[PDB]
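Asks: Supplied in structure tokens, the structure appears directly below.
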4 protein chains.
Amino acid sequence: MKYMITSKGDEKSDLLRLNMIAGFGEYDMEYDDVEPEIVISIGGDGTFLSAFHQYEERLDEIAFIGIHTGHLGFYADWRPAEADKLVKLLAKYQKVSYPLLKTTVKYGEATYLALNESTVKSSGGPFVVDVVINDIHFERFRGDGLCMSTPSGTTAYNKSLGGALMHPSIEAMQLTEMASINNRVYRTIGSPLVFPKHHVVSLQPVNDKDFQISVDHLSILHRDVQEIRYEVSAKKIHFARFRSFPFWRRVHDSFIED
Amino acid sequence: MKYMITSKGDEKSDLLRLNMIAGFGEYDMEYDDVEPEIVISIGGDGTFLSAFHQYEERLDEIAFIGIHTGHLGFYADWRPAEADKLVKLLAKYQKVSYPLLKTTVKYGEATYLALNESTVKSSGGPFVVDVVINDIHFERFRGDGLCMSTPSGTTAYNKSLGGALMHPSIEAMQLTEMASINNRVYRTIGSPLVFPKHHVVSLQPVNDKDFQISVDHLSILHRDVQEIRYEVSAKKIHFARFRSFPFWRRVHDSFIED
Amino acid sequence: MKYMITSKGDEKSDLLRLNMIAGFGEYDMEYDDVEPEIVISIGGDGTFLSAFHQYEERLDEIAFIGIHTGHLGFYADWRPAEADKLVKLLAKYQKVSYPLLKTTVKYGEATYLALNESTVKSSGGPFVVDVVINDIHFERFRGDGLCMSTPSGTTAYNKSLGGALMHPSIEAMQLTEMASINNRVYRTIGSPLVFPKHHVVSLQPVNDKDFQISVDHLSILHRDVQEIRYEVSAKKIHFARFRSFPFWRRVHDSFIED
Amino acid sequence: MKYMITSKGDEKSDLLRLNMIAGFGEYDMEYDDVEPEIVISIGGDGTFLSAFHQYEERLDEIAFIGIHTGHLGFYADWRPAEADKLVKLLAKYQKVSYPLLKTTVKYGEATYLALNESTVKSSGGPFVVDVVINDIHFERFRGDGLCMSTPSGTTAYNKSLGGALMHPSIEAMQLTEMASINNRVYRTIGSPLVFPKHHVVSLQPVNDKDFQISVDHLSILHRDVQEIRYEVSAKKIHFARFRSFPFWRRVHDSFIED
Ligand SMILES: CCn1c(Br)nc2c(N)ncnc21
Ligand SMILES: CCn1c(Br)nc2c(N)ncnc21
Ligand SMILES: CCn1c(Br)nc2c(N)ncnc21
Ligand SMILES: CCn1c(Br)nc2c(N)ncnc21
């Protein structure tokens, strides 16, 4: 199996990476960061996110593993003390898959893939968009912005906005509001909305057409936008799992007590 | 086809029912409230809920239709002026199905079926339960109570508690909190939780073992409770649909503007 | 000075009480639980609440002190290890005062005093009341109920309902909602409301006239209610303070870290 | 009396302004936009905000009046059809005063006055600040940002963030959170905080020292910030009131029904 390892870049992670590389040398494993089948991230969830986006053109060929050298992460859910055991079993595991979010931006097309979420805010002044669900005008949103989250992304920005946590086996996306204006004149639903596969949520500008669009860590300013279109991606991220670490236990460990 | 019609019992609904019965007489339709295949509710969503629970032993044999003589309802989504057209097509439609919630209460077993939600509060004093997810202890909840909602139930009590609205094609259940106590000593997740099929959420008492349990409109006091167990039911409610009235449009009509 | 001491009634608190009584005997202090000028509560905030309500007819004559034998309390904010130092200075301190909430219930009048909050829920079925502010009809509330909190009460039930914490030097009361129904037909403000002195908030029934009314720990069923009237009381609770323990530090210690 | 009139600049407002100027000419009133004692705003609340900030150096010399040519505003609470009656009584009224918020920014000092609120967000990346209350370290906030609101400002951005509405007779300020991160590692209070006069809330950077600071409509990027300090201002805005239009009625008219 070809493999590669990204590191957070501090002393802890680089030395752990060099030790795992040395451990992999004692087996029949070839280090290749061009066409790896196994991508190991050492650091935190942000390190894992960058690893995912480095190889998002070969998602169907890769199994990801995360090692957290800091606190417990939702994607980096292996302890550094287990790195040797990881090297052992990695050289011959079952795969689990999580859904992803497709974002399409049109001008007068660019598509992005998100593992956590995709957000939209205004660049110049007030944020006003018409929210269209499966070609049906649903609401005119006025506020700070909107956030569309994957299932595994619900524990991240989605959670801080009041969204629900949903198990990653559910093929869905969740839309949450950012500081909406609600009075007798302006009306939004308020509640988070959970959409299934094949449902298309479209954002269409009213006045201003420039928007700051974020996809996970990446945040780009887009000008002369005609439409922002969300849907559950056809592609999935594949993890290499070696033990039972249930999602709800990861949620407990991160937010209740560990 | 055998059929029956329940009415809210006011003048508006009873007269509409008698007119539909007369209209059905002009076809080959036999009124039977014992083994109907078509159950028509005339009134509101509460009238529809009672109709559902009257015949929950024959859910697989029945297609439900709701007529709202008051405001627009989420289950009663036909206007009274369309009753004649309803009678026409009902005598020879496709069926749509929504998931349901199974509640199991154990003592020292009773099972219930919910179309909207099932809630738990304390009878004598403070409400404290341990929340167990797939045999994993998740949290110790202290507050007013908890609510487990079906997908179509998310627009009802679940919404008032801050839960997400989710499309009824998703086979899931959603747990929301009622006024939880959170300090350095007591910790709950806070966020709504969305569970897929085959996940089991179990509530287990800590001190008091008497609970007020509600299932849709029905609210019963239970004594010496050992466990409350939630899961997505294997059974579904079947609707008779004659036109496209999308769920998200029903949501818009009920909460944004109609 | 006359004094008295209430105890939570467990072994820890009773033995601490007997030791303080013995310590007070070594000074010129007379134990009197009929007309005390100093009321010492040993236990938790609930023990302090009962002490407050035991002597609410002589609030202007008494200075209260709380000792927490369990976790840090907002009213019982002395450690048991400081009981000897407390006895010393108590025998000759400055006084601080917190505002209180007056509740008036009318039938076809009973007045109550609250240190934390006063809540209203329905007894038989759905809760619907008209909210009147200084004789101006403000809203028709439909939901689980309402909560009116004192400033020091904002850290208690008010906090679990999403209310703001406000410093107890502000003579005000705060009204929060319990699971309100909001659609195109039914509309509430949603936000917590903070009222100054001399503002009167009145709740008036629409259909059902029986309500479960709570005042701190005390919860009574009232029948044939015509009006529930809230206002900031003219009376205040007086504390004996011996050191600087700021409210915001108590908030930090209870909810952030201690 | 000297007076001046600002206009939203559309056809409706300019023509109303010219008519009021003509009406004022029929009395002994001198138009002076340098040292006016009466400042009339015609348009919306944003027009009123600009009028307030045009003359914030002479707040003690001026009485403000707002006319809303669009929907009902919280500061512009006179209808255009009443402009003639306004001119009449304005030429010889009692004054009401609302508290204001003082913001002080320090580098390696600039002070601002807010009628609605003052917000802080990050410019480059993640927002992390230490919140200090009266020199006591209260929390380390991580999220999108923070908002400190005046009493009359509570109906504006503060409301969209979940803050409480408080009557403008209360001399206070309210701090609300923007999408805070809360887990076992990072902890914020969550609830809105209401501070009285003479309480000082200080924000102190942890890593990044560049912040986007907004004061009402005005939003400025500040670099190398050492401290952001909030307190209730000693100065107040004075309104000219001619009739009883209670704050809670304005709240009802804007959010419940008008
Ligand atoms: C700590 C930063 N972080 C990232 Br990056 N992704 C996530 C996630 N999915 N859940 C929680 N936290 C996350
Ligand atoms: C109006 C009462 N009501 C009932 Br009953 N069920 C529902 C529901 N599913 N969504 C919204 N509202 C409901
Ligand atoms: C722990 C129970 N409790 C009582 Br009783 N009063 C309060 C209060 N004011 N703030 C927080 N918690 C309280
Ligand atoms: C409509 C814009 N707006 C402005 Br500007 N100030 C306020 C305010 N205080 N309350 C509500 N809304 C406001």
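We number chain C the way Swiss-Prot does; in order, the residues shown are 1-92, 95-110, 115-264.
Per deposition record, X-ray crystallography, 2.1 Å.
In case you wondered, yes, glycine gets a Cβ from its N, Cα and C as well.
I grabbed these lines from Swiss-Prot:
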- C:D45 to N: Only minor changes in the structure and a 10-fold decrease in the kinase activity (MUTAGEN)
- C:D45, C:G46, C:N122, C:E123, C:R148, C:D150, C:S158, C:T161, C:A162, C:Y163, C:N164, C:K165, C:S166, C:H223: NAD(+) binding site (BINDING)
- C:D45: active site, proton acceptor (ACT_SITE)
- C:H223 to E: Twice less active than the wild-type. Its activity toward DTA is increased 2-fold (MUTAGEN)
Asks: Any idea what DSSP makes of C:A162 (NAD(+) binding site), helix, strand or coil?
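Replies: Looking at the DSSP assignment, C:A162 (NAD(+) binding site) belongs to neither helix nor strand, so coil.
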Asks: What is the number of other Cβ atoms found within 10 Å of the Cβ of C:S158 (NAD(+) binding site)?
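Replies: C:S158 (NAD(+) binding site) is surrounded by 23 other Cβ atoms within 10 Å.
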Asks: Give the three-state DSSP assignment (helix, strand or coil) for C:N122 (NAD(+) binding site).
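Replies: Coil, per DSSP.
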Asks: For C:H223 (mutagenesis position), what is the secondary structure by DSSP, using just helix, strand and coil?
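Replies: Going by the DSSP assignment, C:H223 (mutagenesis position) belongs to neither helix nor strand, so it counts as coil.
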Asks: Where among the binding-site residues C:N164, C:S166 do you find the Cβ with the fewest other Cβ atoms within 10 Å?
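Replies: The binding-site residues C:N164, C:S166 were compared, and C:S166 has the fewest Cβ atoms within 10 Å.
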Asks: How many Å separate the two farthest-apart Cα atoms among the NAD(+)-binding residues C:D45, C:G46, C:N122, C:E123, C:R148, C:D150, C:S158, C:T161, C:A162, C:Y163, C:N164, C:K165, C:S166, C:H223?
Replies: 32
Asks: I need the CA-to-CA distance for C:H223 (mutagenesis position) versus C:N122 (NAD(+) binding site), whole Å please.
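Replies: So the alpha carbons of C:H223 (mutagenesis position) and C:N122 (NAD(+) binding site) sit roughly 9 Å from each other.
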Asks: Just counting, how many other CB atoms are there within 10 A of the CB of C:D45 (mutagenesis position)?
Replies: 23
Asks: Taking Cβ atoms only, which of the recorded positions C:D45, C:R148, C:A162, C:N164, C:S166, C:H223 fall under 8 Å from chain B?
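Replies: Near chain B, the qualifying recorded positions are C:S166.
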Asks: Please list residues from the chain of C:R148 (NAD(+) binding site) whose Cβ is under 8 angstroms from its Cβ, counting only those at least six apart in sequence.
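Replies: C:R148 (NAD(+) binding site) has long-range Cβ partners C:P132, C:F133, C:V134, C:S186, C:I187, C:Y192, C:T194.
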Asks: Just how far apart, in Å, sit the Cα atoms of C:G110 and C:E115 across 4 unmodelled residues?
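Replies: It comes to 9 Å between the two flanking Cα atoms.
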Asks: Across all the protein chains here, work out how many other Cβ atoms are within 10 Å of the Cβ of C:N122 (NAD(+) binding site).
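Replies: Other Cβ atoms within 10 Å of C:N122 (NAD(+) binding site): 26.
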Asks: Do you know offhand how many angstrom separate C:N164 (NAD(+) binding site) and C:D45 (mutagenesis position) by C-alpha?
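Replies: Given the Cα positions, C:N164 (NAD(+) binding site) is 15 Å from C:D45 (mutagenesis position).
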Asks: What's the CA-CA gap between C:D45 (mutagenesis position) and C:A162 (NAD(+) binding site) in angstrom, rounded?
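Replies: Their Cα atoms are separated by 10 Å.
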Asks: Among C:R148, C:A162, C:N164, C:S166, please name the binding-site residues whose Cβ is nearer than 6 Å to ligand 3.
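Replies: C:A162, in sequence order.
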Asks: Around the Cβ of C:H223 (mutagenesis position), how many other Cβ atoms lie within 10 Å? Please give the count over every shown protein chain.
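Replies: Step by step: centre on the Cβ of C:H223 (mutagenesis position), count other Cβ atoms within 10 Å, giving 11.
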